[PDB]
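Chemist: One structure coming up, written as structure tokens, with questions to follow.
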Amino acid sequence: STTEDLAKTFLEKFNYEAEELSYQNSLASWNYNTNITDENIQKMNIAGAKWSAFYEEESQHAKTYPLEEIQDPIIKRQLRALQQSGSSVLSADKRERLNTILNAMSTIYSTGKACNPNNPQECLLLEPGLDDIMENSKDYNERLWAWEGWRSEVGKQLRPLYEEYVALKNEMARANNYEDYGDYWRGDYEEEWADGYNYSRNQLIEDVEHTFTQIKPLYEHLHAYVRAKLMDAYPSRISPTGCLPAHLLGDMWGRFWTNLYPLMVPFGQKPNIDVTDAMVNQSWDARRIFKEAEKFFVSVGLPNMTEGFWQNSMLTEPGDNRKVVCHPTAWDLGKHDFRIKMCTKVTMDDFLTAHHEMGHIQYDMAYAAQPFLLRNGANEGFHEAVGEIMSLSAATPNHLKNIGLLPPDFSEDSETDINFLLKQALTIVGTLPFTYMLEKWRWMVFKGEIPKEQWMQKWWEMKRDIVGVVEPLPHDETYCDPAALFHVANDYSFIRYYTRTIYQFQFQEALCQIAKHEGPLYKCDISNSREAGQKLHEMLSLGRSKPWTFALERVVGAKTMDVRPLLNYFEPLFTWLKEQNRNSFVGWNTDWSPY
Amino acid sequence: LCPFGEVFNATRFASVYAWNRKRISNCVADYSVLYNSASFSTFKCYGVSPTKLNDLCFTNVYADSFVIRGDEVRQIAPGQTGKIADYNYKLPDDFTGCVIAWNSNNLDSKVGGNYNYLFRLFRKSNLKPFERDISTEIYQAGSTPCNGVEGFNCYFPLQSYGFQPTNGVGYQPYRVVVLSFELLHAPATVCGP
Ligand SMILES: *[C@@H]1O[C@H](CO)[C@@H](O[C@@H]2O[C@H](CO)[C@@H](O)[C@H](O)[C@H]2NC(C)=O)[C@H](O)[C@H]1NC(C)=O
Ligand SMILES: [Zn+2]
């Protein structure tokens, strides 16, 4: 008896026991989210602790079989997901200290508050009190004490705790035959044991740096248009050849530029398209919204919902004594049980959100025949990219005329297409230098290129050079400014938001050629096209049986990612930007500061 | 009359490894009532015609009964492979009979789970058709003896279903009755005209 038959008998026992035990954990969390009491949290934490103790006992069983004696690609992809271990290699005194540091950083963030200068009886939390100032105010001095006070009270308490977190995380990584903790995070994209479809951890650095240099001419013309329109809202405060201040970007951190739209509109007489009033006049309810989303997928070739979807979902607020958290989520409880929990209102924003959440359900129903360890997307960016393109076709004016929400005598306007394209660029294009700069700073600090006496010196050197954002006030070596973000203080990776945007426009550009679309890409509608639904279904039913380089070639015909479909979408906007910038300056210098 | 009312309307049904067998004789059966019942999801007869089929004096009839999942009903057929077909219940290549099944989700499911039905997961070999095996030994995978303990390469050779009323259609209970029309030299009192 070889060692391949011993590892095969082990997986036929693991599948039947892990499926029945993870279903009791998922069912005990549904009853808490729809009914918040004191007895529900007690039953939630009991069933959620049996799954964590069962899983770590079989992670030591899986390491009895060496990985170099198996010659099957199906078996080896399931063993490597069960042979991975984390903090178990440390001692008892080192593992106990690690969980004390992690829990102490999460309570300072969720309970910390910043008080108001010149009125010391007003202290405000982040979510109810400090997010409303940064997203709705137009005062220069009101946004300044809410930006400095969050970083001098909360960020200076995590500085002595974050240095000891780096040393303990670098000791766990070196005992697992890695070189540092940054190399540990990049192993999600690694592929092995393939002939021509291999991918390396060093190749990910080269792919990100190559695609970033091709979006730089587009970002410079958007940077110049915003700067010339912000000198009217804040006169005599921004230099005509320089960077942008960090506390005037419509956000606490500057992650999105969405809330700056009413200060810059190209055609101020042509209104926007809003169908929120024709639904009221035709007596639409919450069940009418989810029935229109189901007819969209049938016309492209995708199946219907099941019987238990309509009986077990919560599509409206109960209106009873129960307390329910209203957050739109799609649930895969297991054993072919699919539910959607959201609080629906008769608007246009809730019309488009129902198409996004139903796109997650269609992905989950495709790989249901895979083994239990291989039921996921190709990597950590594939799942959200499928849902984004489904909400992109339903907002086209050609589709809204076919469902009676627009009159038949509706004339297309060329001045309302510039208004639609500028608002898309403030969310998608404007967040891409932000994500590139965040992950590059953390990779160097786990390796040792940046000593601890030069942490804050290199943080503001890369803001001026890559993003073009200048600090309002100088800092020193007692601050920790990246630690004021949610993902840094809660130990999350940030590179998944960069690659998800690039995958989104590669699928959209390929499917509009199968549908024989004539014209520009922003008017594409894939409805009533059954040929484009058969192409997408071939990739959705694979799961994790194949590498992600194999699954990309089945749709777009290429192995690696590409940025040229993204530059073709904003091509009408790029011609209009260069005509407006004929009397301006493109670029910035890193010598001007507000202080 | 016939004991067909005691088979289809019994309150208790057996498991798939310890399945039941009943001999039915000395009665006349109305097979046309079963054909036009319009309640069974599957009705697939093999060897015999799907016609009226009443005036046929068969030798003997057996009624087998067990409960399985809804994704395993395709395995109750000649020339099929699977966990149920190899270790639990096997049909021969020359089979004359019919297979009747229907959903029983409203009778065999509880809030919290029902764990009274078992099936066999590991076995050394396969079995012949119409063979029943009941055992509670220890399945040894490798070469190290287990001596009645569950360690490495030692497993308990049984597994239980878990039935809830909120499961999907493939995981719901199904109640299966198999009728075999064996032919042999006999007076053949079971005709049912
Ligand atoms: C919401 O939760 C509460 C408590 O967690 C549930 O109240 C319990 O209901 C059961 C069944 O009716 C009773 O046996 C308990 O005595 C109740 N506990 C209390 C503290 O009152 C309530 O039923 C849940 N709501 C729904 C709709 O299931
Ligand atoms: Zn989503």
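Using Swiss-Prot numbers, chain B covers 335-527, in order.
Heads up, header says this was done by electron microscopy, 2.8 Å.
Placed from the backbone N, Cα and C atoms, the Cβ positions cover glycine too.
What Swiss-Prot records for this protein is below:
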MUTAGEN   B:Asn343 to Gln  Reduced viral infectivity
VARIANT   B:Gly339 to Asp  In strain: Omicron/BA.1, Omicron/BA.2, Omicron/BA.2.12.1, Omicron/BA.4, Omicron/BA.5, Omicron/BQ.1.1
VARIANT   B:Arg346 to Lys  In strain: Mu/B.1.621
VARIANT   B:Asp405 to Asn  In strain: Omicron/BA.2, Omicron/BA.2.12.1, Omicron/BA.2.75, Omicron/BA.4, Omicron/BA.5, Omicron/BQ.1.1, Omicron/XBB.1.5, Omicron/EG.5.1; complete loss of interaction with host integrins
VARIANT   B:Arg408 to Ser  In strain: Omicron/BA.2, Omicron/BA.2.12.1, Omicron/BA.2.75, Omicron/BA.4, Omicron/BA.5, Omicron/BQ.1.1, Omicron/XBB.1.5, Omicron/EG.5.1
VARIANT   B:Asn440 to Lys  In strain: Omicron/BA.1, Omicron/BA.2, Omicron/BA.2.12.1, Omicron/BA.2.75, Omicron/BA.4, Omicron/BA.5, Omicron/BQ.1.1, Omicron/XBB.1.5, Omicron/EG.5.1
VARIANT   B:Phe456 to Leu  In strain: Omicron/EG.5.1
VARIANT   B:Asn460 to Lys  In strain: Omicron/BA.2.75, Omicron/BQ.1.1, Omicron/XBB.1.5, Omicron/EG.5.1
VARIANT   B:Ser477 to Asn  In strain: 20A.EU2, Iota/B.1.526, Omicron/BA.1, Omicron/BA.2, Omicron/BA.2.12.1, Omicron/BA.2.75, Omicron/BA.4, Omicron/BA.5, Omicron/BQ.1.1, Omicron/XBB.1.5, Omicron/EG.5.1
VARIANT   B:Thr478 to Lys  In strain: Delta/B.1.617.2, Omicron/BA.1, Omicron/BA.2, Omicron/BA.2.12.1, Omicron/BA.2.75, Omicron/BA.4, Omicron/BA.5, Omicron/BQ.1.1, Omicron/XBB.1.5, Omicron/EG.5.1
VARIANT   B:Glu484 to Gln  In strain: Kappa/B.1.617.1
Chemist: Between the Cα atoms of B:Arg408 (variant position) and B:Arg346 (variant position), what distance do you get, rounded to the nearest Å?
Modeler: 24
Chemist: Among the recorded positions B:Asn343, B:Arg346, B:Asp405, B:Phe456, B:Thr478, which sit with their Cβ under 8 Å from a Cβ of chain A?
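Modeler: The answer, in sequence order, is B:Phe456.
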Chemist: Going by DSSP, give the three-state secondary structure for B:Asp405 (variant position).
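Modeler: Note: B:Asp405 (variant position) is coil by DSSP, not helix or strand.
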Chemist: So which one is it: of the variant positions B:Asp405, B:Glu484, which has the fewest other Cβ atoms within 10 Å?
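Modeler: Among the variant positions B:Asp405, B:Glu484, the sparsest Cβ neighbourhood within 10 Å belongs to B:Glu484.
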Chemist: CA-CA, which of the variant positions B:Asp405, B:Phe456, B:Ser477, B:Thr478, B:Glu484 lies nearest B:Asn343 (mutagenesis position)?
Modeler: B:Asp405
Chemist: Quick check on the variant positions B:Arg346, B:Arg408: which one has the highest count of other Cβ atoms within 10 Å of its Cβ?
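Modeler: Comparing the variant positions B:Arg346, B:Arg408, the most crowded Cβ belongs to B:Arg408.
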Chemist: Within 10 angstroms of the C-beta of B:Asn440 (variant position), what count of other C-beta atoms is obtained when all protein chains are considered?
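Modeler: The Cβ of B:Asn440 (variant position) has 8 Cβ neighbours within 10 Å.
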Chemist: Could you state the whole-number distance in Å separating the C-alpha atoms of B:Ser477 (variant position) and B:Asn440 (variant position)?
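Modeler: Rounded to a whole number, the Cα-Cα distance is 46 Å.
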Chemist: Work through the variant positions one by one (B:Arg346, B:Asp405, B:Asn440, B:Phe456) and name whichever has its CA nearest to the CA of B:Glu484 (variant position).
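Modeler: When the Cα distances are compared, B:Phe456 comes out closest.
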Chemist: Could you tell me the C-alpha distance between B:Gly339 (variant position) and B:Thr478 (variant position) in angstrom, no decimals?
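Modeler: Cα-Cα, rounded: 52 Å.
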Chemist: CA-CA, which of the variant positions B:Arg346, B:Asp405, B:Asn440, B:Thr478 lies nearest B:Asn460 (variant position)?
Modeler: B:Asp405
Chemist: Within 10 Å of the Cβ of B:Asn460 (variant position), how many other Cβ atoms are there?
Modeler: 11
Chemist: Are there any residues in the same chain, six or more apart in sequence, whose C-beta is under 8 angstroms from the C-beta of B:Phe456 (variant position), and if so which?
Modeler: B:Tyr473, B:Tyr489, B:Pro491
Chemist: To which of the variant positions B:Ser477, B:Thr478 does the lowest count of other Cβ atoms within 10 Å belong?
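Modeler: Sparsest of the variant positions B:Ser477, B:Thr478 by Cβ contacts within 10 Å: B:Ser477.
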Chemist: In whole Å, how far is B:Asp405 (variant position) from B:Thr478 (variant position) when you measure between their Cα atoms?
Modeler: 36
